[PDB]
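Here's the structure we're looking at; comments come further down.
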Amino acid sequence: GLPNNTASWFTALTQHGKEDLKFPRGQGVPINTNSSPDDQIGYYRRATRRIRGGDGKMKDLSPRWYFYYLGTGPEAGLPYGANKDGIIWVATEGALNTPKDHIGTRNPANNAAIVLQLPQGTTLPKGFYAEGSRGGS
RNA sequence: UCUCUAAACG
C-alpha cells in the first residue's frame, strides 16, 4: 500500500475567537464529489502552529482547524468516537464505521485543495474564517 | 483546560 498521506484534502478554517470548533450532535461532515456515501464519517482537529521544539516556524497568528476522513490524517490509528483532547468526531447516518484505506494513502499534493463546505452550504461557526460567505454588505 | 505546523480579516 502507499504510506499514510496524513494531511487534509480540504481547506482549513482559521480562528478569530478562542472556543474550539465544537459542533452540535455529531453533525458536521463536509461534501466532496470524489467520495462515496460509505466515506462520509470523520473528525475535526486543531492546528496551533506553536512548536514543541524543531521543524516548524513560529509566525504568532491565530490557530487553524483541519478535517480528516475516518482512519485517515494524523489520528489515523483511532477508531470512531475515541476519547482524545482537541478531536471533534462527526458522522452521517449513511457512512460505514470502517477506516478509509484509498482516501488515507493516496496523494493530495497532485492538485489544488477541496473547498471545505457543509451540506446545503450550511454556514460554518462565526468564530472562524472559511472560503464561503465572502463579500458585503 | 490541554501544541501543534504551509499568513488572517466568515
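We're sticking with Swiss-Prot numbering for chain A, so the shown stretch reads 44-180, in order.
When the header is checked for method, it gives solution NMR.
Backbone N, Cα and C atoms are what each Cβ position is placed from, and that goes for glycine too.
Annotated in Swiss-Prot:
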type: BINDING; residues: A:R92, A:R107, A:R149; note: RNA binding site
type: DOMAIN; residues: A:48-174; note: domain 'CoV N NTD'
type: MUTAGEN; residues: A:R68 to E; note: No effect on RNA-binding
type: MUTAGEN; residues: A:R92 to E; note: Complete loss of RNA-binding
type: MUTAGEN; residues: A:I94 to A; note: Partial loss of RNA-binding
type: MUTAGEN; residues: A:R107 to E; note: Complete loss of RNA-binding
type: MUTAGEN; residues: A:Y109 to A; note: Significant decrease of RNA binding capacity
type: MUTAGEN; residues: A:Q163 to A; note: Partial loss of RNA-binding
type: MUTAGEN; residues: A:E174 to R; note: Significant increase of RNA-binding
type: VARIANT; residues: A:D63 to G; note: In strain: Delta/B.1.617.2
type: VARIANT; residues: A:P151 to S; note: In strain: Omicron/BA.4
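Location within the structure of each feature annotated in Swiss-Prot.
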residue	record	Cβ within 10 Å
A:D63	variant position	17
A:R68	mutagenesis position	7
A:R92	mutagenesis position	14
A:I94	mutagenesis position	11
A:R107	mutagenesis position	18
A:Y109	mutagenesis position	20
A:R149	RNA binding site	13
A:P151	variant position	15
A:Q163	mutagenesis position	7
A:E174	mutagenesis position	15
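Looking only at Cα atoms, A:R68 (mutagenesis position) sits nearest to A:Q163 among the mutagenesis positions A:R107, A:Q163, A:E174. The recorded positions listed here (A:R92, A:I94, A:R149, A:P151, A:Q163, A:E174) include A:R92 as those with a Cα within 10 A of the Cα of A:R107 (mutagenesis position). Across the residues annotated as binding RNA (A:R92, A:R107, A:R149), the two Cα atoms farthest apart lie 25 Å from each other.
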